[PDB]
Amino acid sequence: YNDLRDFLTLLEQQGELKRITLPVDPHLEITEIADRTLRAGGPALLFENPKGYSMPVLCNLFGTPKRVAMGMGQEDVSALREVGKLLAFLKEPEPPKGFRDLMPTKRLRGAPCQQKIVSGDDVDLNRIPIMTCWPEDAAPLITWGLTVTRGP
Amino acid sequence: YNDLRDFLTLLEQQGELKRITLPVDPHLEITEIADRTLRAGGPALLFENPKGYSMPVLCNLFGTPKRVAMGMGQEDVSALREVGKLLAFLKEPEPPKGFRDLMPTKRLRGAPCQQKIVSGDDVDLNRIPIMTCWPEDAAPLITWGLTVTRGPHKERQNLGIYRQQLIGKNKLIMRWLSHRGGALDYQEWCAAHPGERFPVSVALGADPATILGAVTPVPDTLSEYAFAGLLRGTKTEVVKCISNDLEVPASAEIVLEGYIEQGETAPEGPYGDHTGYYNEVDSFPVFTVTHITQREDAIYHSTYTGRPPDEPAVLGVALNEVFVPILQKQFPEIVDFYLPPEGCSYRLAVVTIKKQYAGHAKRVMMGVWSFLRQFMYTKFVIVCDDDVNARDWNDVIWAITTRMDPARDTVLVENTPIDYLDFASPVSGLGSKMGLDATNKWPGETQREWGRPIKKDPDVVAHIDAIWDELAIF
Amino acid sequence: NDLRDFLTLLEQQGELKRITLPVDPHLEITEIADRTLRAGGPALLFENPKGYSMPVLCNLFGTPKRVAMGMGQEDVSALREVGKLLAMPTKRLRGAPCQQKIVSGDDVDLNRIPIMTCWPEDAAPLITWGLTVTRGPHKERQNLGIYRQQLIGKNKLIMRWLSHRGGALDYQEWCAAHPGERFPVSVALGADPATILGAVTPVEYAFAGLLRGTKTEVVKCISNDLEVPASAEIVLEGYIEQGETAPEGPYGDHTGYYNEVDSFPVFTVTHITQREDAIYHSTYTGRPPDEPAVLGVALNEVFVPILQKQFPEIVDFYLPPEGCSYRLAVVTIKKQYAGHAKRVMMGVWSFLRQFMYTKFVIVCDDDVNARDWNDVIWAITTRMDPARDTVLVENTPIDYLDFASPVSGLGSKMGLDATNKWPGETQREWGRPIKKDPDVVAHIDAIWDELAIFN
């Protein structure tokens, strides 16, 4: 609801989340487990013992239409239709000037995403359990994470 | 503004109206005069001396895009775009229940359209100067006048433009071509109350807004009359009928009330329409007029259809100016969207976009044949870049001929839906469409060095643009 | 008689407007002439050209009625008899008016002439008209031909010889017979309508003659033997030094695109024999239609009678300017059987050679005005079905310079059968056109004035 953590506690309650405390390698091993998992329904996976990393790797979060729906505050694949109706309506909010005579972003000061910080000299990306997907892949590849940019 | 009369006094002041006090026959003579008139700009015509009738015949009202615009409280052909923006916005008024937590019709008691009344025993339609258009036409035919009907269960009512043949002193033919509008309310009433007569009313000479509202297509999320209100600025004043609950505009000039006797039909004799050819005889429902109500010194509004430029043809050009923005909102690449009258108002369209990638032309193509319902029957689409005037055949032909390879750049798709009356098709209601993009070809679309087009200097076109009037060339 | 005389009559008919306001021959005249032509508009005489003395004549052939008067025929469709004619010298005057003024040596200076620039990206000013005269080193018969010459010096123009036959052929042989010797050349600007017109027709000086009956008058050039028209407003007598070739920067042409760079012979001007109060005559070639296109339209009338001898059913053959006056054709005929339109189609793509490169052919019935898009589109949209009425022939020969074809010199053509379909072609009830009875037309005809509709 408010953040990812809350979404995972919700899913874990609904049996939609599984924790693999067993040692797993983020180098194409996580994909294999995730692949089989997704290929058979399967819950979101949370590997808390990645070989050589301290960060648990969370994947296959939206591996089911049910979970995708839930992630949108609907908890029902069908409800997605209501989201379509909304999208349509949002396109034309106000009328032209001729016949017109008839949800802000809450910015905080502090943020949990800035609890731990490192910069410049020491910003080793190698500390993050970035995973490799297939045997012929070039190198580890960040796959999620929304890139934010602004026009000039 | 409020009623037709006011619209004509306005036009007459602006030199857009002319009164032919000379004796003229509503039997194909008015058409001839109107035709020539419309074929050369010409004002709306008001014949106040029809041979054998007391009602002056008013025609060619929307014979110019200017006058069509004015009739919509805009007084500018360009302004029509604002009407398109409005139409788009009206479609989605309110959000779904899920995320929701974050212009009425002024009915009067009395009405000038009911100043004079006759019914049943004496409802001679022969008194009205209904005009005949072409020499081979079957008989006099009412051409304007919005037909009002109501469904057997829906409170909302529909306004329709159906031509009506004169088959009796009090019988007309109701030609409901479409499978919607009044035609739907009838086949529906027949179900809900089989055998019982279907109520119908036709209003002749209503305010330009109610007329144009009936013409322009509006979303089912709004009543025809309602739309007229936005256009006009004020709510439209309607009034209850006499033999039914239907509502007709109170300022209407003449109003015909009656019914349609289930099963009663009649062959709609040949008539020439927009295509410029005669329609072949066909059977249709017959409207029985039990009541004729009109104003004092009421004038008969009428028109005609034939080889374009047509009275309706120009209305369509003016009406297409409103779709442009509705079309652009969907395809921002579209610069201009035009449908030449010569192409029978809808049979051909020219689209000019800002090509941003190979194969783009095909998208706008499919777009035209699917987006809006008023362009599903057009069988010819030409796609061009923004350096060509979609409204100038010299520019379009140049494009077709210089930046196109027939076999390579033509898209033919078969067995698409087509107008039941388009005799030129292999089979009624089924035909093919042709798309021809004449857009500059990009690498991939071609392997040759494309030509560098001549582009006029903006400042020069701007200079002689000012000194132009000083240069008394014409 | 001559140019000066043709302008008189033309103005006598309200077909020639003098422009007193100062207009710049640098693409400003073009912008004006271009609007004038596209919308009817009479010939234009720019009397007050910016930065120049002599006035500028432009767009005199921007209307088929002017091209008609340019031979006293008054009949645009009178060239048809000329075509049928395809089955008389000059009068070499001694001392012509076009020699009332003469200059030479380093006194040439072409910058003094108001030669115009047509488009904002054009290499330099260009001489669109001009009757280029050349005498081969063999026969005593000189050639004409119109070639555009780019200004590249106080007395240097680029002689852009298009094909390899005609004026260009001379220079070639000449270099062979007389290797290393300067090749005489001259260019007349302002010859009478009959002369210039005849200059642009496939058959040279004789043709112009027949166009006016009486033979044309010529005059020996002051620097060479070439005989230019006596009625000329100004003559450029010079030579083309062997081996001297300058690059002709990009110029917009009749197709409405810029032509890539290319090298051509350079005309060295040694003399400029003009006349007192002489005017400059030129045109412009840009996105069609343009002065030259609407002119070829009239010239293309000499082929109509040749096409009719072979295809009697053809009622009218037209090649609108918008199609580069050769790429698209519209033929109206008196159909006599199913599939008739196809026979005509291929007839267009094969009979005459000058027509075998028409990319688009539209066949219609005689009740259509091939020269009226309101009638053609009507026919196309009301009597066609894209699917079966379109003929697409592939891998055929086409303009080597037409970059729209997939390959140079090879591409496809499209035929449009917009004729009324008959029992074999359609299997349904064709429509009967709305025809008006003359009695009612006649009536309002006699009443039209009374009805002060527009008065």
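Numbering of chain C is taken from Swiss-Prot, so the residues present carry the numbers 7-93, 120-235, 241-492, in order.
Determined by X-ray crystallography, 2.9 Å, according to the entry header.
Quick reminder: no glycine exception, Cβ is built from N, Cα and C everywhere.
According to Swiss-Prot:
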| type | residues | note |
| --- | --- | --- |
| ACT_SITE | C:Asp290 | active site, proton acceptor |
| BINDING | C:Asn175, C:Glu241 | Mn(2+) binding site |
| BINDING | C:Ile178, C:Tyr179, C:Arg180, C:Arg192, C:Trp193, C:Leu194, C:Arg197, C:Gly198 | prenylated FMN binding site |
| VARIANT | C:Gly452 to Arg | In AN66; inactive protein |
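The recorded positions close to C:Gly198 (prenylated FMN binding site), defined as a CA atom within 10 A of its CA, are C:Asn175 out of C:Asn175, C:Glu241, C:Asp290, C:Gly452.
The maximal spread of the prenylated FMN binding site, taken as the longest Cα to Cα distance among C:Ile178, C:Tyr179, C:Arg180, C:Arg192, C:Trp193, C:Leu194, C:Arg197, C:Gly198, is 16 Å. Of the listed recorded positions, namely C:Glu241, C:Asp290, the sparsest Cβ surroundings within 10 Å are found at C:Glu241. DSSP assigns C:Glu241 (Mn(2+) binding site) to coil in the three-state reduction, placing it in neither a helix nor a strand.
Ranked by Cα separation from C:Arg197 (prenylated FMN binding site), the recorded positions C:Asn175, C:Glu241, C:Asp290, C:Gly452 are led by C:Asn175. Compared over the binding-site residues C:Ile178, C:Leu194, the count of CB atoms lying within 10 A of a residue's CB peaks at C:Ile178. In this view, the densest Cβ surroundings among the binding-site residues C:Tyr179, C:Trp193 belong to C:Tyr179, judged by other Cβ atoms lying within 10 Å.
The number of other CB atoms found within 10 A of the CB of C:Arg180 (prenylated FMN binding site), across every protein chain shown, is 23.
C:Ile178 (prenylated FMN binding site) and the residue listed as 'active site, proton acceptor' have their C-alpha atoms 14 Å apart, to the nearest angstrom.
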